[PDB]
There are 2 protein chains.
Amino acid sequence: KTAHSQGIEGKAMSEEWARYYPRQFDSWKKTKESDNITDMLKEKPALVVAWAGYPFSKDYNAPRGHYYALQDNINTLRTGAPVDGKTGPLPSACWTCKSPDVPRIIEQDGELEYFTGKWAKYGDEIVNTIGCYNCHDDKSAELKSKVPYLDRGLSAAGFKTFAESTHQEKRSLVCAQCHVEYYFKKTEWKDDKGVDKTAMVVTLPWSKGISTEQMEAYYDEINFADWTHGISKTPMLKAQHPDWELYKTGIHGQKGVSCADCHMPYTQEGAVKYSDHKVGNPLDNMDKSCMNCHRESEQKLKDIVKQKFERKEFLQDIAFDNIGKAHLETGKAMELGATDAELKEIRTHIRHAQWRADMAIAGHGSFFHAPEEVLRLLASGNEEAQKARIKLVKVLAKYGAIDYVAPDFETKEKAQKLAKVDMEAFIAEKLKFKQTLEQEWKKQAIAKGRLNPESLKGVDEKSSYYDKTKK
Amino acid sequence: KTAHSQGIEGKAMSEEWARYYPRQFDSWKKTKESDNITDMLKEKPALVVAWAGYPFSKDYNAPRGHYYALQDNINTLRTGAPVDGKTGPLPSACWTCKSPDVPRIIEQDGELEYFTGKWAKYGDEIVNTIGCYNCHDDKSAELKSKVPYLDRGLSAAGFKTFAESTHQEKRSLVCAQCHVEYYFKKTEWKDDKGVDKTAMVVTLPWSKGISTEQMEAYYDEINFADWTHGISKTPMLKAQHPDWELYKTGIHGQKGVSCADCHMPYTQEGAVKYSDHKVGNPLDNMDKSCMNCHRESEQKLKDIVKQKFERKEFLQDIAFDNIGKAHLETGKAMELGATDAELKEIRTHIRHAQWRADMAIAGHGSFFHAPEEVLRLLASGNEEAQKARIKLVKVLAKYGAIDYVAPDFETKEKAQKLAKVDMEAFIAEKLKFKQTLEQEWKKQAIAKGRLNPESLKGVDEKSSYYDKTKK
Ligand code: HEM
Ligand code: HEM
Ligand code: HEM
Ligand code: HEM
Ligand code: HEM
Ligand code: HEM
Ligand code: HEM
Ligand code: HEM
Ligand code: HEM
Ligand code: HEM
Ligand SMILES: [Ca+2]
Ligand SMILES: [Ca+2]
Ligand SMILES: [Y+3]
Ligand SMILES: [Y+3]
Ligand SMILES: [Y+3]
Ligand SMILES: [Y+3]
Ligand SMILES: [Y+3]
């Protein structure tokens, strides 16, 4: 047994686990070191055009340390600026993979109630970031999945549930609670008080399998669309960090190497084994992350990975360039009078092209986890985009614009102008929210004892629209 | 020293090495077992359209055992039907990588003289297939490159020459004498008798590096073309088995694993080490070819390779389908009156598209040797093909044929009709050559003592146009 066999009071606050596991707590806290904000819309402006009419066209950055998950969820322009618990663009489900307070609330009010309402609904309740309670049982300390949607998805795909899985499998599944592709399923229900409510439930699109093509069929079957493209009016599908799905197809995954083997390597200290909880870039600690299975210069193994990234970059820029043009070209055809009937096939091609290319790059580590599947996906996506463009030339010609040249979008500024994103307005509105409602959420959380001010140190120094500079 | 330190009389005939190395001779002879003829034009008819106006549109099969190299060189419709030593479509250089008699003749008459004349010129001299003398010194038995063009290419690429290379490097370089991409360079010269002659010299296009892109620049720099496309009239480049070039970029090659490690694995017998000389498919002898570095089921490792092949097949069919259409679409534009000026950019795209896609698949093992580079190449080639097709739609529209649909070429028959290849005629002409001139070459070679009838056992049972069935 553990020294807390009856549970941990205040288990949602990771600082509560420190008295029992000082080592793991210390390394866990160090993800604070990965504080770099890389503006992906600035790096790859093509993404703005691809996501026109969707929140990702406003703000989308690379991931950083777990230490910042909760705050980045709050800072991103995607969550907008609620004025109370009933306003704001996004639903409560957006907290799901950002805090140990999520399973706390689910266990208190039930899954459906948790998935009911606006994101702003839990502003003063979900205030702790990725913590011990997200992956550990507070009585046994054993690995555990705290979200019901994972097993639900695993079963639907023919996989064993978390409890049915081996230990090595669990070392990757704890990650799969969040590092997977998903969609919100509108779900009607009635509470114990009889009132009718609508919940937006996190759902893993795995009922037909976990390959990109299988997930594609899954979405097409129910005619699902995350949004109607702001430019081409195409029924779009958004891929979101399908890290685990692509990892499973890669060689490492097929050979049984877990996420933890590379991101949370062990350090043996005479009979005692410790897992490095500083989840980050394995290439920064290759001796422990890689050289326990590989025998050769860290630099060469590093160079090899660098090569894979370049390959991915090459195909990525090609695919999204043609996807961007397809969108704009379709928008032009619309302006000239093209009918939805004349554009249906073109739109289906664009939908599939972006779904495949987005699935390939949405998982930032996929280029390494499953390099071959990534390249094949980008190639397949590009082909679908070009098929749409070839047909687009004819539609354009019919309407007298065969020589139309889609506008360029080589900078975030130009791309956002095409996507009609009024950044200044969104940022101004966001800051007002942060300076008012946000501070009230934190003050209330601290007063009620749900948040420890210590966890806020340096957590809000940066975002894509501001940088207080230092630490 | 060896038991033949002063050389081997009749060294070109591998049977002459048997008294000294019975083991190696026995396994070397067993490539006779790989006698399967796979008609690639039948399997991938798109290839016929791609090679319209070139010999490969007539006959192109997968490679088989070294035992059949010389005879397949004679059987392929590509070499046609000479009536004497001064007739026939191809030059003397076509023997180069098929026989140990090649270095024999080069060492006797000089490189330029060897590369001067028709293929038919040496019909009764080059009669032994891939043998000991192609890779071994007949005095020391050490590995050696017997063709000057290899070092010439290695140097030009900044690589060390064969003599300067390590032993492990030599275990791959002996293969690179033949398993590389090349082109024939028209070379003017004068013999010791003062007569002016023109030779077609095998040249490795490595002066700018060995990547596909570098080789592409190499060819474009000198405005080189292997042939003018029979359909699109595009200045085409033919990729030929760049096995070593792509292998060098793959992980195994980067890690120092030689061609021999997988294709000619060792078998330790108490202090004595023997190299399996039965060069073939490593997957048929995984225990010796792979499981000496890898530790897991042969079936899983086999399945993983099967997955790579499927990925390659997927992208290959897409790329060559669009390349085929581009060619046909260009041919249509020509019929309508499009000028060379209006088609120049389109043709450059097609040239580059096919060069990249052909380089990716011309090496039948590349999908495994360098899986990622193969996929990237097919993706890049497809993109170039689609860029050409997008521009082609506009040219077609200008000439009133925007709705033109390129004809299908899903069977070798239909594809060869489009490429205007009169198979029946070529085959009839070939058989007459085989029944007359060929038999005379062999009878004369046997009479002069250059060929041992034993080496002809079952060597001419199959081709792409006939199969005497059994052994
Ligand atoms: C499981 C052990 C697990 C792994 C592995 C994992 C990896 C991971 C990485 C490598 C990053 C980026 C780190 C960096 O850039 O320095 C990262 C980022 C996020 N993760 Fe994660 N993660 C694992 C588990 C979990 C779990 C259980 C959740 C969900 C509760 C989760 C969520 C996130 C979030 C959110 C981010 C983004 C952080 C930010 O940008 O603020 N991860 N993870
Ligand atoms: C709700 C739609 C939702 C929001 C909003 C949200 C935000 C968010 C941010 C701001 C980041 C940082 C990176 C960025 O700028 O985009 C981030 C990162 C990850 N998220 Fe998220 N997230 C929302 C929903 C979900 C859901 C339902 C899950 C879990 C199933 C989830 C998980 C993660 C993970 C993991 C990452 C890190 C890896 C990556 O590629 O970003 N998010 N999220
Ligand atoms: C939170 C600060 C936190 C604590 C505390 C904690 C403890 C803990 C222990 C005691 C172990 C076992 C011994 C060891 O160090 O290996 C352990 C192991 C793993 N943990 Fe953990 N852990 C904390 C947080 C987290 C979070 C946020 C996750 C999930 C993303 C997580 C995951 C893991 C994994 C995986 C292991 C290794 C499992 C194994 O190999 O048996 N921990 N943690
Ligand atoms: C398992 C399913 C698993 C998860 C989860 C995971 C996540 C993860 C993320 C989110 C990234 C991107 C981080 C970012 O900041 O962009 C990422 C990157 C890398 N990973 Fe990973 N990873 C999982 C599994 C594995 C395994 C099994 C290994 C080791 C073989 C591994 C390694 C890496 C590496 C390397 C990277 C890229 C580092 C870089 O180039 O910066 N991951 N992972
Ligand atoms: C650490 C982050 C790490 C790196 C770096 C790394 C690299 C690597 C490469 C380049 C390959 C080849 C396949 C490809 O190009 O995609 C590869 C293959 C295997 N690895 Fe690995 N690897 C890293 C970490 C680990 C760890 C911690 C293990 C051991 C549990 C491991 C194992 C393997 C295995 C097995 C393979 C499959 C191929 C094989 O060698 O049989 N790797 N890795
Ligand atoms: C070097 C040791 C070397 C290797 C490795 C190699 C491989 C190889 C394979 C795997 C095949 C196919 C075998 C089969 O299908 O069963 C094959 C085929 C040909 N090769 Fe080769 N080869 C090596 C060396 C050499 C050398 C030095 C030459 C040139 C003199 C050469 C040539 C060829 C030819 C020709 C073929 C095609 C045979 C046919 O289809 O008739 N190889 N080789
Ligand atoms: C001359 C232009 C020339 C001819 C003719 C020729 C023929 C030939 C045949 C018939 C095969 C069997 C496979 C097929 O049907 O195409 C074959 C195979 C290989 N060749 Fe060849 N070959 C010619 C020239 C050259 C030259 C100059 C070299 C060496 C630099 C060479 C090498 C090889 C190799 C190796 C193969 C096997 C691998 C493959 O992909 O076919 N050939 N050749
Ligand atoms: C021809 C029938 C032939 C003979 C005979 C022969 C002999 C031979 C010996 C004695 C060795 C060394 C001991 C061993 O078995 O490893 C050896 C090694 C290699 N050979 Fe060989 N060899 C014959 C033919 C060929 C041909 C056609 C090639 C080239 C394609 C070739 C290549 C090699 C290679 C490579 C080795 C291993 C080198 C090493 O690891 O030191 N041989 N052969
Ligand atoms: C080194 C430069 C090298 C050569 C030469 C070589 C050649 C070769 C050929 C011609 C093929 C295609 C054979 C056919 O009949 O289609 C081929 C195929 C495979 N090879 Fe190879 N190969 C070279 C090197 C290596 C190395 C280092 C390995 C082992 C890691 C290796 C393995 C294989 C495998 C596997 C195949 C594919 C088998 C199949 O799927 O049928 N080769 N090689
Ligand atoms: C035998 C023909 C053979 C097979 C099969 C094989 C497979 C294999 C795979 C699938 C990889 C992963 C990379 C990829 O997906 O492309 C891989 C990687 C390495 N191998 Fe291998 N391998 C075969 C043979 C051999 C032999 C004979 C050696 C040993 C000299 C060898 C070595 C390696 C090495 C090193 C790697 C690089 C990645 C790593 O594990 O560090 N392989 N192989
Ligand atoms: Ca999604
Ligand atoms: Ca060539
Ligand atoms: Y406590
Ligand atoms: Y990062
Ligand atoms: Y690979
Ligand atoms: Y003798
Ligand atoms: Y074969």
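So for chain B, numbering is Swiss-Prot's, and the shown residues are 37-507, in order.
We read in the header that X-ray crystallography, 2.0 Å was used to get this structure.
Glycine residues also receive a Cβ, built from the backbone N, Cα and C atoms like all the rest.
B:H215 (heme c 3 binding site) falls within neither a helix nor a strand when secondary structure is assigned with DSSP, and so counts as coil. Feature annotation from Swiss-Prot assigns heme c 3 binding site to B:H102, B:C211, B:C214, B:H215.
Within 10 Å of the C-beta atom of B:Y218 (mutagenesis position) sit 22 other C-beta atoms, taking all shown protein chains into account. Residues or ranges marked as Ca(2+) binding site by Swiss-Prot on the basis of a large-scale study or a structure entry: B:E217, B:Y218, B:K274, B:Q276.
Swiss-Prot documents B:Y218 to F as a published mutagenesis change and attaches the note Reduces nitrite reductase activity by over 99%, but does not decrease the low sulfite reductase activity.
Sequence-distant contacts of B:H277 (substrate binding site), defined by Cβ-Cβ distance under 8 angstroms and a gap of at least six in the same chain, are B:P99, B:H215, B:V216, B:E217, B:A398, B:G399, B:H400. Look at Swiss-Prot and you will find B:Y218, B:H277 tagged as substrate binding site, backed by a large-scale study or a structure entry.
The number of other Cβ atoms within 10 Å of the Cβ belonging to B:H288 (heme c 5 binding site), over all protein chains shown, comes to 17. Sequence annotations record features per position, and here Swiss-Prot assigns heme c 5 binding site to B:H288, B:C326, B:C329, B:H330 based on a large-scale study or a structure entry.
Taking B:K274, B:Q276, B:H288, B:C326 as the binding-site residues under consideration, the smallest Cα distance to B:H102 (heme c 3 binding site) is found for B:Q276. Each of the binding-site residues B:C214, B:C326, B:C329 was scored by the other Cβ atoms within 10 Å of its Cβ; the lowest score goes to B:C329. Take the mean position of the Cβ atoms of B:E217, B:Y218, B:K274, B:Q276, the recorded Ca(2+) site; other residues of that chain with a Cβ within 8 Å of it are B:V216, B:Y219, B:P241, B:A275, B:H277, B:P278, B:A398. Ranked by Cβ neighbours within 10 A across all protein chains shown, the binding-site residues B:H102, B:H215, B:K274 are led by B:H102. B:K274 (Ca(2+) binding site) has its Cα within 10 Å of the Cα of none of the binding-site residues B:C211, B:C214, B:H288, B:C326, B:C329.
In sequence order, B:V293, B:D297, B:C298, B:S325, B:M327, B:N328, B:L337 are the residues of the same chain, not among B:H288, B:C326, B:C329, B:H330, whose CB sits within 8 A of the CB centroid for the heme c 5 site.
Distances between the Cα of B:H330 (heme c 5 binding site) and those of the recorded positions B:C211, B:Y218, B:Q276 are shortest for B:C211. Of the chain residues outside the heme c 3 site list B:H102, B:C211, B:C214, B:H215, B:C133, B:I166, B:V210, B:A212, B:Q213, B:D279, B:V315 have their Cβ within 8 Å of the site's Cβ mean position.
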